[PDB]
Amino acid sequence: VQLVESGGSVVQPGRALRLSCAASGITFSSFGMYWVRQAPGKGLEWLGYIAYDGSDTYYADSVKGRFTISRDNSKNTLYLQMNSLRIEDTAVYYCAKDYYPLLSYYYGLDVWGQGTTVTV
Amino acid sequence: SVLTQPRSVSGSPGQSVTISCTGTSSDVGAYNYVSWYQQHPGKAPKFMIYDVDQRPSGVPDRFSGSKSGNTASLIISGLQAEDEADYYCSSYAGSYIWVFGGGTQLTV
Amino acid sequence: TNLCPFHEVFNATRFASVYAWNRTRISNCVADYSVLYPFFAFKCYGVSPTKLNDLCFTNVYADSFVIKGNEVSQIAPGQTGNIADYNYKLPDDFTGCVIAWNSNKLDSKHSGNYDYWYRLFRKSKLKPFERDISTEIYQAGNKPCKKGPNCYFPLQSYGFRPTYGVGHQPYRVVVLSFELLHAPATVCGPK
Ligand SMILES: *[C@@H]1O[C@H](CO)[C@@H](O)[C@H](O)[C@H]1NC(C)=O
Ligand SMILES: *[C@@H]1O[C@H](CO)[C@@H](O)[C@H](O)[C@H]1NC(C)=O
């Protein structure tokens, strides 16, 4: 199950940007997905999580009310809708697969994508 | 509420080192859910230790860890030359929020 | 002059796994709570533990199971975690008491006690006092799990051992849930 990341670009501050990753195979619908951000020269930051059924979605306080996480169960793709990007929002964005299927959460992130580069 | 780590940890091949990360009584102490990730330059993080001491298939037995109070640590024994990587811990902060630590660079 | 059989759940030779906890219905009792009062934890919600004998109820349920010491904090209202959501859920308006004690001398076999299981993941989060004792293997892909790639087993074991630290060694917990119904109180202390 490879995670193929795309949607990165160089954008002007204040504008919106759509990020996504495609999950190979048919197991996408069985797992919850996470977003993680890593700014250059810095460590990792948790961005949010969406449940396998699309019901429960959580965000890190830093981006709460700004970023929206959603998924398309038929296309097997994960989306991140970014709004009002700021000067500081320059980083590589990763999506990741929950170690366990269905609702699990308290384990960790097993499968990571290569990372989408977003700059301002 | 970011977990504090050593910027860099020294060591040499054949020896053991420890990488600690500290939180507060509200996260690292309250929940035994500390997960450690191993990242190489130009590569996505690898899933290493989960639930404080447990490891997913594919992780060498030389990688372990422990927890005491509000401090969690990664224990690496028998350091090899390719163990040179940036390590991160992730704790459960409650209310369905996770926190990654600052990150530690391991040297050999 | 008819004492209540609380000892039957507290003095049990074996406790059920947390994924499949036991429930005992207690009624028709002169319920002295002195019998059940060194314990690890003794904390009550909505009911006074000092003179609990004086306030009586219609029915009380005793939920019994075994967990590890560092998971005891999840057996409380308002809490979340691997147990709180997938194994044993309490209501946010609990009126009762959670009693726990160390069982390292009973359950922690030196060979490894693998008779106690817990759930790793779930279809949906549990409702208060909901139990799920299904141990079917989950198929994430489109291939039979006859356990192999994309196959996951919901339950994992507590590898209890006498050489483990306190937070990783077994505790036996009994939750006493008191309730009032349309019926007159039936479980009341001595008088
Ligand atoms: C088991 O029964 C004995 C009766 O002598 C009592 O002293 C003991 O406290 C009981 N154990 C528990 C956990 O209630
Ligand atoms: C306790 O739980 C076990 C496991 O499901 C079951 O076999 C046993 O019959 C239960 N006993 C009671 C009194 O519920």
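Heads up, residue numbers simply count up from 1 along the chain you see.
Keep in mind that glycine also has a Cβ here, set from the backbone N, Cα and C atoms.
Straight from Swiss-Prot, the features:
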type	residues	note
MUTAGEN	C:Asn11 to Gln (Swiss-Prot position 343)	Reduced viral infectivity
MUTAGEN	C:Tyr118 to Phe (Swiss-Prot position 453)	Decreased HLA binding to NF9 epitope. Increased binding affinity to human ACE2
MUTAGEN	C:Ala140 to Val (Swiss-Prot position 475)	Increased resistance to neutralizing antibodies
MUTAGEN	C:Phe153 to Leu (Swiss-Prot position 490)	Increased resistance to neutralizing antibodies and human covalescent sera neutralization
MUTAGEN	C:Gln156 to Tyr (Swiss-Prot position 493)	Reduced host ACE2-binding affinity in vitro
MUTAGEN	C:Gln156 to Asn (Swiss-Prot position 493)	Reduced host ACE2-binding affinity in vitro
MUTAGEN	C:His182 to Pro (Swiss-Prot position 519)	Increased resistance to human covalescent sera neutralization
VARIANT	C:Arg14 to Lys (Swiss-Prot position 346)	In strain: Mu/B.1.621
VARIANT	C:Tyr118 to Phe (Swiss-Prot position 453)	In strain: B.1.1.298
VARIANT	C:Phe121 to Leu (Swiss-Prot position 456)	In strain: Omicron/EG.5.1
VARIANT	C:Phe153 to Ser (Swiss-Prot position 490)	In strain: Lambda/C.37, Omicron/BQ.1.1, Omicron/XBB.1.5, Omicron/EG.5.1
VARIANT	C:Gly159 to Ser (Swiss-Prot position 496)	In strain: Omicron/BA.1
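Where Swiss-Prot records a feature, it is marked here on the structure.
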{"residue": "C:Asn11", "record": "mutagenesis position", "DSSP class": "coil"}
{"residue": "C:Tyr118", "record": "mutagenesis position", "DSSP class": "strand"}
{"residue": "C:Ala140", "record": "mutagenesis position", "DSSP class": "coil"}
{"residue": "C:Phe153", "record": "mutagenesis position", "DSSP class": "coil"}
{"residue": "C:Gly159", "record": "variant position", "DSSP class": "coil"}
{"residue": "C:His182", "record": "mutagenesis position", "DSSP class": "coil"}
Gap validation: 3 unmodelled residues, flanks C:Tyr37 and C:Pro38. CA-CA distance in Å? 9
Could you tally the C-beta atoms, other than its own, that fall within 10 angstroms of the C-beta of C:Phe121 (variant position)? 25
At a CB cut-off of under 8 A, do any of the variant positions C:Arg14, C:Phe121, C:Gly159 come close to chain A? List them or say none. C:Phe121
For the recorded positions C:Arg14, C:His182, which Cβ has the most other Cβ atoms within 10 Å, all shown protein chains included? C:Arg14
Rounded to the nearest angstrom, how far is the Cα of C:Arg14 (variant position) from the Cα of C:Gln156 (mutagenesis position)? 19
Using CB under 6 Å from any atom of ligand 1, narrow the recorded positions C:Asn11, C:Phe121, C:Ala140, C:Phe153, C:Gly159, C:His182 to the ones that qualify. C:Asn11
C:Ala140 (mutagenesis position) to C:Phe153 (mutagenesis position) - Cα separation in whole Å: 11
Report, in whole Å, the straight Cα-to-Cα distance of C:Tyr118 (mutagenesis position) from C:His182 (mutagenesis position). 36
Using a Cβ-Cβ cut-off under 8 angstroms and a sequence gap of six or more, which residues of the chain neighbour C:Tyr118 (mutagenesis position)? C:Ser17, C:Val18, C:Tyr19, C:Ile67, C:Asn82, C:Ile83, C:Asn87, C:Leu155, C:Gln156, C:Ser157, C:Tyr158
Of the recorded positions C:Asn11, C:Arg14, C:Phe121, C:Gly159, within 10 Å of C:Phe153 (mutagenesis position) (CA to CA), in sequence order, we find C:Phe121
Go through C:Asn11, C:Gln156, our mutagenesis positions, and report the one whose Cβ sees the most other Cβ atoms within 10 Å. C:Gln156
Once near-sequence residues are set aside, which residues in the chain of C:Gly159 (variant position), 6 or more away, have Cβ atoms under 8 Å from its Cβ? C:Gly112, C:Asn113, C:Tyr114
